[PDB]
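Here is the structure we will look at.
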Amino acid sequence: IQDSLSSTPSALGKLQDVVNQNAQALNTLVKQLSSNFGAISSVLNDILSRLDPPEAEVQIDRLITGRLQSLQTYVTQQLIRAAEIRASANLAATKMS
Amino acid sequence: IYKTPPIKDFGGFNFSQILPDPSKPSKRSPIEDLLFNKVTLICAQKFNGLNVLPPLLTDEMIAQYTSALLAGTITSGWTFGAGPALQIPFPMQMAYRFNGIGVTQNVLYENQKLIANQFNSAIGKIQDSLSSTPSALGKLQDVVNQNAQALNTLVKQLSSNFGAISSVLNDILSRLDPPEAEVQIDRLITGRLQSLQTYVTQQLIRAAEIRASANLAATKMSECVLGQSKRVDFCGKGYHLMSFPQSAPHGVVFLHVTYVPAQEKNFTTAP
Amino acid sequence: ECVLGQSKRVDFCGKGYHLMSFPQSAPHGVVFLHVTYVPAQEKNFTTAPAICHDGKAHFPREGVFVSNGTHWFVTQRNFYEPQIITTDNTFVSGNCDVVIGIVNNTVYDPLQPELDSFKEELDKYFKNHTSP
Amino acid sequence: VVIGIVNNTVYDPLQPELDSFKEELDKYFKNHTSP
Amino acid sequence: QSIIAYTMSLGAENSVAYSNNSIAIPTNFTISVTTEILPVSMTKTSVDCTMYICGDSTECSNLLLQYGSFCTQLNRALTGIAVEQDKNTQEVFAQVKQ
Amino acid sequence: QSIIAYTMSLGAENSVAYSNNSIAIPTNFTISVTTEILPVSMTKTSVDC
Ligand SMILES: *[C@@H]1O[C@H](CO)[C@@H](O[C@@H]2O[C@H](CO)[C@@H](O[C@@H]3O[C@H](CO)[C@@H](O)[C@H](O)[C@@H]3O)[C@H](O)[C@H]2NC(C)=O)[C@H](O)[C@H]1NC(C)=O
Ligand SMILES: *[C@@H]1O[C@H](CO)[C@@H](O[C@@H]2O[C@H](CO)[C@@H](O[C@@H]3O[C@H](CO)[C@@H](O)[C@H](O)[C@@H]3O)[C@H](O)[C@H]2NC(C)=O)[C@H](O)[C@H]1NC(C)=O
Ligand SMILES: *[C@@H]1O[C@H](CO)[C@@H](O[C@@H]2O[C@H](CO)[C@@H](O[C@@H]3O[C@H](CO)[C@@H](O)[C@H](O)[C@@H]3O)[C@H](O)[C@H]2NC(C)=O)[C@H](O)[C@H]1NC(C)=O
Ligand SMILES: *[C@@H]1O[C@H](CO)[C@@H](O[C@@H]2O[C@H](CO)[C@@H](O[C@@H]3O[C@H](CO)[C@@H](O)[C@H](O)[C@@H]3O)[C@H](O)[C@H]2NC(C)=O)[C@H](O)[C@H]1NC(C)=O
Ligand SMILES: *[C@@H]1O[C@H](CO)[C@@H](O[C@@H]2O[C@H](CO)[C@@H](O[C@@H]3O[C@H](CO)[C@@H](O)[C@H](O)[C@@H]3O)[C@H](O)[C@H]2NC(C)=O)[C@H](O)[C@H]1NC(C)=O
Ligand SMILES: *[C@@H]1O[C@H](CO)[C@@H](O[C@@H]2O[C@H](CO)[C@@H](O[C@@H]3O[C@H](CO)[C@@H](O)[C@H](O)[C@@H]3O)[C@H](O)[C@H]2NC(C)=O)[C@H](O)[C@H]1NC(C)=O
Ligand SMILES: *[C@@H]1O[C@H](CO)[C@@H](O[C@@H]2O[C@H](CO)[C@@H](O)[C@H](O)[C@H]2NC(C)=O)[C@H](O)[C@H]1NC(C)=O
Ligand SMILES: *[C@@H]1O[C@H](CO)[C@@H](O[C@@H]2O[C@H](CO)[C@@H](O)[C@H](O)[C@H]2NC(C)=O)[C@H](O)[C@H]1NC(C)=O
Ligand SMILES: *[C@@H]1O[C@H](CO)[C@@H](O[C@@H]2O[C@H](CO)[C@@H](O)[C@H](O)[C@H]2NC(C)=O)[C@H](O)[C@H]1NC(C)=O
Ligand SMILES: *[C@@H]1O[C@H](CO)[C@@H](O[C@@H]2O[C@H](CO)[C@@H](O)[C@H](O)[C@H]2NC(C)=O)[C@H](O)[C@H]1NC(C)=O
Ligand SMILES: *[C@@H]1O[C@H](CO)[C@@H](O[C@@H]2O[C@H](CO)[C@@H](O)[C@H](O)[C@H]2NC(C)=O)[C@H](O)[C@H]1NC(C)=O
């Protein structure tokens, strides 16, 4: 058995993805911060200091809508993956017992 | 549907705590009664399209089903699941169960009174055990609380304005001309549709979870009540003997009757 | 679990007692055929928890005591097949003053007729051998 | 009634013991013939 | 001929005779076969992002790039499903080695 | 060395001789140890809006 765990690296693949995918998802979230979402520019403080405040409300609303949408998408993804992991853990507990 | 006989002699075993009570106006037992008593703003939901549709199987019907199952288990052993019902005295049924565990059946016949008294006392304890702690049924209150909280969150989030001039569209409609209003109504429509999308997704996920739990409960009922399972720590804790079901609002309660050694003495062995 | 072996789990391989099964393919699906066994017409009898002959009690090794009204026999649980109550079918433990509902009858040792026939042969040999 | 049965004698473990006992008893009877 | 609304009936009530010195034993038996049906796989699918929303245009090819990387996100989930289907059928029908 | 495409194999065919009067019985045995891996928990997280 020792040799197998010292030779076949992919035998632990089932425990690797559960990490990697996670990180990947979170990383995407941060990159979505660089998006423009249909405004003048992605930097909030820039349009904040470069325009008068009777119309910048529209730009801010654009940014808010986009970012809340992306973050909601991430939350739903995490929820589904958590449900799958819960099923796997229940199976493992039964197998143990 | 099976019915318990009018006479209730079972060779020293007493089942009064779980069979239905003919005296009560409702056809339910005492444990079911305590559970029903244990588990417990609306007039805005019915004014915003939100509705609740009453369930089909009323709880009296569920109680009738559980009573039928319990009577079948008591007066038939387990052969009423595999096929035609075949009666058998209770003492020999317990003897067969003890034989199934791995202990020769004479031990039951020698010590029948002790086992009957232990059985009655053990069932007597559970009423107090339930009546004492108020957090035993948290797993049932959880789903109702979460559903109500989510729906109330939706009806509350209806209040926002999503960047429009006012939070109620009738104000805009009665305040500006149409061809300008057609801009502001759009934002409200989009935001509220997004809210519905999110709520429906949450409901779908929760329904999937509840379906998984229901399938597990169905398997437990099939393989514990209708027979005897050698799987370790599946039908109760310890060595499994038999089981009893009971109803509860949007749930089910299992009482596993199990067997466990107590006193030990050690000796010298020889293979 | 229902194909490569025989499973004792109830209703997990079809209603009734499980015997065996066969798989079949289908478009995006599997169809299982479960071959199972179910008890047919039944008749009732009179039972008894134990039997006492020589002040002590006998319990069945496997099966149950049955009686049609005149005599007692031992039977398998799921198939009626009466058999004379011999020694090998039962084992003794304790006297018969403890079990509630015990009933009286005889027990016939299968090997006693052998030794009794040998004793009869010995008596015949003694009768023949007295004269010389 | 069974299909495929085959012929053979079934050894009875009690039979050799009774054979030895019968032979010993007949030896004792042959001894008792003299008196 | 018309339509009736009534109360449910759970089946035919059938009590059993119980006694402390009697059992019932079957003498005959029956052999039966029961069918069960279970789904295994769902059809794989794949979707292109730009060609669906604004296929064969050019202004949309500029506009879409402003919003982000949704088109890259979706295909990963669809690819996961596509691989999962093959894994499912392999698990179900490969229990034998020879 | 090159890349090749082909119809994959179903396994190794091994027919078994069957008869109405013969049986097969083992004489020796062996002990095996196998390993299986199950995920249990994922990474917690929390976000500040
Ligand atoms: C196996 O365990 C059982 C359960 O503990 C033993 O029976 C119990 O034995 C105790 C004392 O040995 C009994 O307590 C006494 O009860 C009498 C009234 O019956 C009371 O007057 C005394 O003051 C004392 O409290 C207990 O009642 C008894 N349980 C029952 C149901 O009778 C049993 O003895 C154990 N077996 C062996 C072989 O030791
Ligand atoms: C309950 O079971 C007992 C035991 O089998 C039944 O008694 C048996 O009855 C049969 C038929 O009457 C007897 O066989 C016949 O015996 C006579 C002797 O006079 C013989 O001439 C016939 O050729 C035939 O062999 C059998 O001997 C008898 N059992 C014993 C131990 O004597 C009884 O009829 C059953 N009763 C019911 C209601 O099922
Ligand atoms: C099963 O067979 C036994 C025989 O081994 C029957 O026992 C007999 O029982 C009667 C009444 O119980 C005895 O008569 C009385 O017995 C008491 C003591 O129990 C004695 O004090 C009285 O003076 C009177 O004799 C009878 O003697 C007894 N027979 C023997 C040989 O002891 C038993 O009744 C049968 N039936 C069952 C156990 O259901
Ligand atoms: C096992 O041995 C038995 C006998 O010990 C065989 O049964 C005998 O089968 C032969 C046919 O090959 C028959 O024997 C004939 O019997 C008639 C009378 O019915 C006689 O007139 C003939 O001269 C001849 O002996 C008969 O069916 C049957 N006989 C007896 C007494 O059972 C059996 O076939 C053997 N089976 C195997 C698998 O070795
Ligand atoms: C256990 O149940 C089976 C199934 O019913 C019994 O076998 C059945 O036996 C009867 C009487 O021998 C058969 O009836 C016959 O039907 C043919 C036409 O098919 C008719 O020409 C004959 O005159 C007779 O009425 C019946 O076919 C047969 N069932 C099957 C499936 O073949 C069996 O006797 C029962 N055994 C016990 C111990 O209860
Ligand atoms: C059942 O299978 C086992 C496993 O092969 C058999 O045990 C093996 O027996 C052989 C020959 O007896 C052993 O080989 C010998 O090894 C020693 C060194 O220890 C060497 O000096 C001899 O010349 C010979 O090569 C082999 O080591 C042994 N296996 C193990 C794991 O120790 C066993 O004999 C088989 N049983 C039957 C009834 O065939
Ligand atoms: C089974 O147990 C119940 C619970 O004690 C018994 O009910 C008792 O009934 C008597 C009258 O016969 C009352 O005086 C008691 O107050 C009841 N106990 C209560 C209410 O806790 C019942 O009698 C028992 N049945 C058998 C056959 O033993
Ligand atoms: C039999 O069991 C008893 C306990 O049931 C053993 O007693 C042990 O004694 C030593 C020395 O005093 C203690 O350190 C241990 O803690 C005791 N055991 C326990 C479980 O407390 C005794 O040694 C056993 N003897 C044999 C022969 O099995
Ligand atoms: C076998 O069980 C039945 C119970 O179903 C016993 O009583 C019979 O009951 C049915 C309906 O309840 C009646 O139609 C029969 O007439 C009853 N039998 C008699 C003999 O009256 C029946 O007694 C049991 N068999 C035996 C031998 O006791
Ligand atoms: C089965 O139940 C019947 C009815 O309760 C019992 O018959 C009576 O038993 C009592 C005490 O055992 C006696 O005083 C009566 O005389 C019996 N009735 C008749 C008509 O004699 C029977 O004893 C019970 N049998 C078992 C094994 O529990
Ligand atoms: C088992 O198969 C063999 C081979 O076909 C058969 O056994 C004997 O076959 C010969 C013909 O070759 C017959 O004359 C014998 O009567 C058969 N013997 C027996 C005991 O049947 C037969 O087909 C099968 N035997 C079975 C099922 O018992």
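To match Swiss-Prot, the residue numbers of chain A are left as they are there, and the shown ones run 934-1030.
For this deposited structure, the header notes the method as electron microscopy, 3.5 Å.
Every residue gets a Cβ built from N, Cα and C, even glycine.
Copied over from Swiss-Prot, here are the features:
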- A:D950 to N: In strain: Delta/B.1.617.2, Mu/B.1.621 (VARIANT)
- A:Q954 to H: In strain: Omicron/BA.1, Omicron/BA.2, Omicron/BA.2.12.1, Omicron/BA.2.75, Omicron/BA.4, Omicron/BA.5, Omicron/BQ.1.1, Omicron/XBB.1.5, Omicron/EG.5.1 (VARIANT)
- A:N969 to K: In strain: Omicron/BA.1, Omicron/BA.2, Omicron/BA.2.12.1, Omicron/BA.2.75, Omicron/BA.4, Omicron/BA.5, Omicron/BQ.1.1, Omicron/XBB.1.5, Omicron/EG.5.1 (VARIANT)
- A:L981 to F: In strain: Omicron/BA.1 (VARIANT)
- A:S982 to A: In strain: Alpha/B.1.1.7 (VARIANT)
- A:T1027 to I: In strain: Gamma/P.1 (VARIANT)
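In this structure, the variant positions A:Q954, A:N969, A:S982, A:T1027 were compared by how many other Cβ atoms lie within 10 Å of their Cβ, and the smallest count belongs to A:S982. Between the alpha carbons (Cα) of A:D950 (variant position) and A:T1027 (variant position) lies a span of roughly 23 Å. Recorded residues A:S982 (variant position) and A:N969 (variant position) have their alpha carbons 17 Å apart, per Cα-Cα distance.
In this structure the alpha carbons, written CA, of A:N969 (variant position) and A:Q954 (variant position) are 25 Å apart.
Using a CB-CB cutoff of under 8 Å against chain C, none of the variant positions from A:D950, A:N969, A:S982 qualifies. Residue pair A:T1027 (variant position) / A:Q954 (variant position) shows a Cα separation of 26 Å.
Cα spacing between A:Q954 (variant position) and A:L981 (variant position): 36 Å, rounded to the nearest whole number. With a 10 A radius on its CB, A:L981 (variant position) counts 12 other CB atoms from all the protein chains. Secondary structure at A:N969 (variant position), taken from DSSP and collapsed to helix, strand or coil, is coil. Checking the variant positions A:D950, A:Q954, A:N969, A:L981, A:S982, A:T1027 against ligand 5, none has a C-beta less than 6 Å from an atom of that molecule.
For A:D950 (variant position), the Cβ neighbour count at a 10 Å cut-off comes to 11, with all displayed protein chains included. When the C-beta distance to chain E is held to under 8 angstroms, the variant positions A:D950, A:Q954, A:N969, A:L981, A:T1027 reduce to A:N969, listed in sequence order. Proximity to chain D (Cβ-Cβ under 8 A) holds for none of the variant positions A:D950, A:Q954, A:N969, A:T1027.
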